[PDB]
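S.K.: Structure incoming, see below.
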Amino acid sequence: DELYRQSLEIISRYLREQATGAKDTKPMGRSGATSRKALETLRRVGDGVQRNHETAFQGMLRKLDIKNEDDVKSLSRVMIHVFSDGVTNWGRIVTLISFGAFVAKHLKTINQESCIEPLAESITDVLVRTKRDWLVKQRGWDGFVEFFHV
Ligand SMILES: COCCn1c(C(=O)O)cc2cc(C)cc(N3C[C@@H](C)n4c(c(CCCOc5cc(C)c(Cl)c(C)c5)c5ccc(Cl)c(-c6c(C)nn(C)c6C)c54)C3=O)c21
């Protein structure tokens, strides 16, 4: 319903902005405040996650050997495997998206900007499908911004 659309808007905006390598502060949609604040939080926490896990991110990127949109279509399986284990929390969700931004920068490097939208959708699809009930219990992105945004 609303949860998918809002998630996709947040994730797509962050991956896109990360790939161009400058912030975009165009406002969001109707639920403008929450989505804006979630995006600001992703910039802060997400950028730190990428720095912290530079090595593992780099090693994993290399093993994924991404070239084109067909590869992008084939990322979902490893993504699901690595994320749908065990504990759910917002830090883990930021880690999933942060790895998404890391790949999106690579896609830019190899002139595969067309793939960034499919990537974001694939991330959103996995997030909302596997964690729907938990996300609803937290009041979704409101729960994220309420407690994590500074
Ligand atoms: C130890 O953690 C087990 C899993 N886990 C549990 C739990 O209970 O299982 C709780 C918990 C809490 C947090 C905050 C984080 C983790 N992690 C820590 C590690 C295991 N991770 C996690 C993620 C996020 C989920 C997948 O995102 C993806 C996103 C995209 C766009 C693609 Cl295309 C793909 C293929 C994957 C990682 C992403 C990349 C790497 Cl490179 C590592 C990564 C790092 C870093 N080091 N190494 C060796 C790898 C392989 C990742 C994760 O969710 C947690």
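The numbering of chain A matches Swiss-Prot: 172-321, in order.
The deposited model was determined using X-ray crystallography, 2.1 Å.
Heads up, the Cβ atoms here are built off N, Cα and C, so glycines get one too.
Annotations for this protein, taken from Swiss-Prot, read as follows:
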- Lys194 to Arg: Reduced ubiquitination (MUTAGEN)
- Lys197 to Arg: Reduced ubiquitination (MUTAGEN)
- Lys208 to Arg: No effect on ubiquitination (MUTAGEN)
- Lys234 to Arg: No effect on ubiquitination (MUTAGEN)
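Mind running through what each feature is packed against?
M.R.: Annotation for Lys194 (mutagenesis position): spatial neighbours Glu188, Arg214, criterion Cβ-Cβ under 8 Å with sequence separation of six or more.
Remark: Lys197 (mutagenesis position) has no non-local neighbours by Cβ distance under 8 Å and separation of at least 6 in sequence.
Under the three-state DSSP scheme, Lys208 (mutagenesis position) falls in the helix class. With a 10 A radius on its CB, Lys208 (mutagenesis position) counts 20 other CB atoms from all the protein chains.
Counting only residues at least six positions away in the same chain, no Cβ atom sits under 8 Å from the Cβ of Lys234 (mutagenesis position).
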